[PDB]
Amino acid sequence: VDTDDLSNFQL
Amino acid sequence: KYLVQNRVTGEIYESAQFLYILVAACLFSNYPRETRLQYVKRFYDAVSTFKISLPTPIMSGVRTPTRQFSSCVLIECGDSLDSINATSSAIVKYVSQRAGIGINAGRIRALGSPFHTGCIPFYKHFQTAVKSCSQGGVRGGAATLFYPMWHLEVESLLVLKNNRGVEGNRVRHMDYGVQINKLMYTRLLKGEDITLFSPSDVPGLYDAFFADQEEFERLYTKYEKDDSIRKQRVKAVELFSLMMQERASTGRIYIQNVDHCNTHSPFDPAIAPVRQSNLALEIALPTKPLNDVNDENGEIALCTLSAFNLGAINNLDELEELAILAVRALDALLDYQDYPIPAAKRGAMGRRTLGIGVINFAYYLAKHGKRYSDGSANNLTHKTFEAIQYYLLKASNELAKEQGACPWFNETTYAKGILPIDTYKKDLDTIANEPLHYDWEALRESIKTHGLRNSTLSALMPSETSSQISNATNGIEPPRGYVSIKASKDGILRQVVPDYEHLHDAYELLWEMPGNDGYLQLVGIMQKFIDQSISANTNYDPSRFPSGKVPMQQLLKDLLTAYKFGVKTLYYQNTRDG
Amino acid sequence: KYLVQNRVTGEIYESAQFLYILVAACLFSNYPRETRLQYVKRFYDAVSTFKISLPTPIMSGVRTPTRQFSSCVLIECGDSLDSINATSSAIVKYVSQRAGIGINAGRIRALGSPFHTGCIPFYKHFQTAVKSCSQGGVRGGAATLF
Amino acid sequence: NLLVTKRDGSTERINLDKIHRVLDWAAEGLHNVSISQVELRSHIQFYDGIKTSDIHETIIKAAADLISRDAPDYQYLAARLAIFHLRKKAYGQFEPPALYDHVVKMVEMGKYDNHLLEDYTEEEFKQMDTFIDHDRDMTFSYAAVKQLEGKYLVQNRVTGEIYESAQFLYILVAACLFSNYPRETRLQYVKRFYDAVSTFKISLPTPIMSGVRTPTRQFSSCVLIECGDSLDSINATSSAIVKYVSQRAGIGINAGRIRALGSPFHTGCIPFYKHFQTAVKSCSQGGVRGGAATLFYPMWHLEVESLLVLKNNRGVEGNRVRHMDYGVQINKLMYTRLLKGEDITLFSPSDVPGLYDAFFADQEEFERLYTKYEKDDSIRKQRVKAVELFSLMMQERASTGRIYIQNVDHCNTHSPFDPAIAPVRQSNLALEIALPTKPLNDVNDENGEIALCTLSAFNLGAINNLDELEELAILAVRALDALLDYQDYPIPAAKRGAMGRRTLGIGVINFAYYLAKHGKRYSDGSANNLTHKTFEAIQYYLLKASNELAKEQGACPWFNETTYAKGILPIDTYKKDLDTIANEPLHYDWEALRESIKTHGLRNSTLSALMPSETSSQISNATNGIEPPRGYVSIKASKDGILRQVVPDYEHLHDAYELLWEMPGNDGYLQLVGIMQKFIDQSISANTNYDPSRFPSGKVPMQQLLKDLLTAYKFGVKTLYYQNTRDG
């Protein structure tokens, strides 16, 4: 898992 | 399993048209002579020409001495032994009639609280309840059990069907629905921690989780600071990782987005929140716990189902006539069927909830030259499901004018003039631009005035047996292959997807999809109009990924994608094998 | 098991002869004031010199605010879902108070009958009721089925 | 509307037109690629607030997933999309900065070596900037660009920042290797070497590709160490290994001199082999990943039967040393014993004076001493049936695939070295290097010799005809010879070897491709005279360059120890049986060259060696070394998805190729390896291959294994590397 790669996503 | 037959001698007594005519007869029996037979004729036509698809219990029962037609029930458990027992007894009652169960058991306090022993022994009990009428203890009777992601005992609960543990740690023969909201996901993205509380130690917290998101926000942060409160702290990535891992290997750890179920809902979450789903994850109705099997204060949710065959209609205005027939046929059934538990009769007569969905959607997209995976079917889906929901609401509206709205109508967001086209996830505007073709504003007022016969109308359920009857692709799912094989003691049974001859290239078979994005967008666009929910799947072919292993990154991303497009529930995860 | 104490702080509050005397005083509290303390003294004597043995729940509970002393119950199950459910509910209630159970499930009809699915699924359901209040469905709660 | 989060961190309207343009630019001149298709497969993955970097990752991968035999040009579409992404990552825009400005910035950041600035003026960087053609970047395949991004381009190991692009890498690698040349000729050498490598004519190995131009001086990737029969030598060997593996070198160890278990090494070889194993693995991420070795010993060693099964994964721990490979050393007499169905006698090296030496240098002296000691029955000796020994070896070779063969007689009768002064007594990791060595007494013993070799390759698919090799050989030899003077040496015996002999190993890549486009095949003998023609050109032009270099800069210090020094050439000493399988005559003046060598000598004692390449040939989309490909498409895993490569010019040549498993047997290929070895200074990493399904009951007969072994011997094959078995 990559928290930086996820963290961009807007919910 | 349809034709009236002798179970023991194997004698068949009737043929399919007698079944169809008489099913029409019983559902319209109480109509005035003025209109009765005309209703019977047109409903017969609609079902005998496969326009309306009827579920098994109705297909085999209506016209016989039986009155057992409820095939899905939703029971909510309170945090007491009396409630626990009532829940258990209700289950046993319904499964002896073959209903599928959805159980909300998230309120039960964690192991170690001031249920000193915890949730799991009670889950085992619900399991045995569910299986209490099963030919060996595996075959028949099914359940999905629901709980919040932030429950103190969650880590133990996520692995409950992991077939490689110890017996008292495992309850393998139920499925599970993990309940999530915006804040849990944010914690994931921000790479932060999630705090685990027992429901009992956090007053007002469980309620807010479903009804009021910013109240949940306040109470959660408050209780995260208050360090007299029993609490467990975990890394958000490890929790979601564990869940998705368990979801990946069993394929039956489900997701419910509780915020989406309440912000975009035909129910006011302050009076009647949606707090669980059913077995297959498409039903979303309010419930209240019972003190006793006969507690007239409890509420058990029930829903009568049917489907439109998108391959039997030539254009979308046929749905007017069909929606009238579907709504009125199913609403009559609510008055015809037995109710073995008083709280269930409450739910059904109070709200008169229906779940009418679709079959043959893959086929429908095929013949319009559209596909699942590329976004080519977005505006057509929007166009198709707008027509469905508008015409269903219209029928239930004309029926409210004719026969009075439903007793608890005043608890719907509908009652307040609010429509699904007002409350849908905003991000759907970035992926479809079909405008609305029907007068939603005239209908708003006609609803404000006369209300609805039924509190819900639409739900997208899986169909398997039903769609076989009319040689239809199952529900909204793409087929796995052109030919479907089934075993029976009569030999190998084959089915060929409809109009294969002219459309083989038009189809997009399941494993032809590069990923889940296309399909999840179509599920989103659908949910814009659906009262309840949709039994959506996620799918992965190991051979599209390095070393044949499906990356967690992709699992988490698709989960968030569904969230992004207002997806309420995620059902099966299928993994291709071989 | 016996002397009143704290679970958490593990602190002990009484000695044995206080336990014995008060068990006596509680049990004989409703007797007329002409026999009461005479009965209390003679009962106190009988137990503290080991002539009458009292079960664990009395030994540990009589004198305290609790009223749960039933350590053994017997439930008969009839041949119906209503009765099966009532039997199950009653077991749950009593095992939560640590009682041991005798269940009679003989009347339940056999596999194949016009129930249809047989006794064993219902026995499992009794078993989960019996274990509904213990560690991990193994230690705590015991029953004999007839 | 769809919003995009920029480089910094602020939203902006999605720009579908700019995306379409980049795709359209990328597709120029490509065939059978649908921009539209790539657009659909990536747009569906986008979402409101998507990071700008992830849009590029999505389009690249979208194009990468379409790479196929039918549509191979997706290789170049995806590649160019990735180049375009790398430019914006490195420079904040497509256009690379000016060369001088970039070099200045980089040296300042501690990423390029500061001598670049010392050795060249700003005006000289302006002139070099004019040699550069940044569009050459458009000529890489997708897999090539993944390699550049993975392990070539100067980057931040921790942040993942890329600082340069492929042409800067190429120009500067040219600059450092020709830095010391006189102004007269310096920049002209730089321009032509840049051209040769940026147009894939010369292939450069990893350490040079990622290092030369940076502050590092660690470029030695293969070392050969010989162990003497003493604890001091054993320890020195061990310490040398540890030193080199911490720099990632592959090791070849000759440990055949260690006396057997039970000698007057009372305890024997194996405990010491375990020690060398732990030495080799002393710098490995877990103790499996990284650091590799092949250990060499004679077939006639007393302990041989124990040694042959050393990697048999089904024994007992103290009987096993599984994580090294082995090279069994054989000569004419051992084979004869096999044929004649006789016995082989096993001696410990210590009990047979002069025997070990003769085994490599003097075959008939070996003959005499062997028979003598076979009679003398005071000498400790074991007797075994020759068939059972060869059977055991080939069995172990068959199942692990890594029990190797070295024909020590061939390595000395046909060799650029006089085996009386400097015998070849082992090989390296991969079995293509063949250099002399001497044991060490101490890690710092200035009397020992550790062999080193700098490698490179000619791309046989980038040249239009064979006289291009003149210009290319000059460039290759001079570039690599300069490196020998540029690189660090952490162990004095290794510096001895390199400065004494100045040995190079220059080989080929893209040979399968080359045979394909000439309508030739591997298995039938159709490529024999063309191979002879091709490898004659290679060796003649390499010798010519090293000869002109000897005239310019003086021959190598130990030149007098080569057979070259004595007027003897490879065309004089080759295995005679090669005359029965090829009749191509010599096209070049070997007799003028003989004299010009007799006179002025050679800059380098060896020039040619045929090494495997895997990473290297990916850069120029080339078939690996001299090997036939397994299939048309090569699949690789990476956290970025499935990486595909399509064999060059599949479109026009699919029928021309002979894929590996299409070969009825090994004969054709072994003949080509023989014909090659006629001209090669060192050796070749040749494989043997077997498909079980071509044999009764799916079992490969020992008869066939032994026969092919003897066939390789017959055609003067020096070494046999991997045995591959098809599975499934």
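Residue numbering in chain D adheres to Swiss-Prot, whereby the residues present occupy positions 4-267, 274-737 in order.
In case you wondered, yes, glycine gets a Cβ from its N, Cα and C as well.
Annotated in Swiss-Prot:
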{"type": "ACT_SITE", "residues": "D:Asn437", "note": "active site, proton acceptor"}
{"type": "ACT_SITE", "residues": "D:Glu441", "note": "active site, proton acceptor"}
{"type": "BINDING", "residues": "D:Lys9, D:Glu15, D:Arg16, D:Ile17, D:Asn18, D:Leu19, D:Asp20, D:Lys21, D:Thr55, D:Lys91", "note": "ATP binding site"}
{"type": "BINDING", "residues": "D:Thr209, D:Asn437, D:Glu441, D:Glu623, D:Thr624, D:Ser625", "note": "GDP binding site"}
{"type": "MUTAGEN", "residues": "D:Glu441 to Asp", "note": "Decrease in activity"}
{"type": "MUTAGEN", "residues": "D:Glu441 to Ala or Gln", "note": "Loss of activity"}
{"type": "MUTAGEN", "residues": "D:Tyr730 to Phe", "note": "Loss of activity"}
{"type": "MUTAGEN", "residues": "D:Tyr731 to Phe", "note": "Loss of activity"}
Closest of D:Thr209, D:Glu441, D:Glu623, D:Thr624, D:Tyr731 to D:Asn18 (ATP binding site), Cα positions, recorded positions only: D:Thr624
DSSP three-state assignment (helix, strand or coil) for D:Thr55 (ATP binding site): helix
Conformational class of D:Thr209 (GDP binding site) under the three-state DSSP mapping: helix
Nearest of the binding-site residues (D:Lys9, D:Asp20, D:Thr55) to D:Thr209 (GDP binding site), judged by Cα-Cα distance: D:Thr55
Those recorded positions listed as D:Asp20, D:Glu441, D:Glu623, and which of them has the most Cβ atoms within 10 Å of its own Cβ: D:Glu441
Fewest Cβ neighbours within 10 Å, where candidates are the mutagenesis positions D:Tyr730, D:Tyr731: D:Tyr731
Fewest Cβ neighbours within 10 Å, where candidates are the binding-site residues D:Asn18, D:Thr209, D:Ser625: D:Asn18
Among D:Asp20, D:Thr55, D:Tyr730, which are recorded as recorded positions, the nearest neighbour of D:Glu623 (GDP binding site) by Cα: D:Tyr730
Inter-residue C-alpha distance, D:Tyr731 (mutagenesis position) and D:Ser625 (GDP binding site) (nearest angstrom): 19
Neighbour-count leader, CB within 10 A, recorded positions: D:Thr55, D:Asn437, D:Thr624: D:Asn437
Close in space, distant in sequence - D:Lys9 (ATP binding site), Cβ under 8 Å, 6 or more apart: D:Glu15, D:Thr55
Three-state secondary structure, which DSSP defines for D:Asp20 (ATP binding site): helix
For D:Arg16 (ATP binding site), the number of other Cβ atoms found within 10 Å of its own Cβ: 9
Euclidean distance between Cα atoms of D:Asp20 (ATP binding site) and D:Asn437 (active site, proton acceptor), Å: 55
Residue pair D:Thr624 (GDP binding site), D:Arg16 (ATP binding site) - Cα distance, angstrom, rounded: 41
C-alpha spacing of D:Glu441 (mutagenesis position) relative to D:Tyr730 (mutagenesis position), in angstrom: 9
Rounded to the nearest Å - Cα separation of D:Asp20 (ATP binding site) and D:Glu441 (mutagenesis position): 53
Coarse DSSP state, helix versus strand versus coil, of D:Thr624 (GDP binding site): helix
Rounded Cα-Cα span from D:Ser625 (GDP binding site) to D:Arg16 (ATP binding site), Å: 42
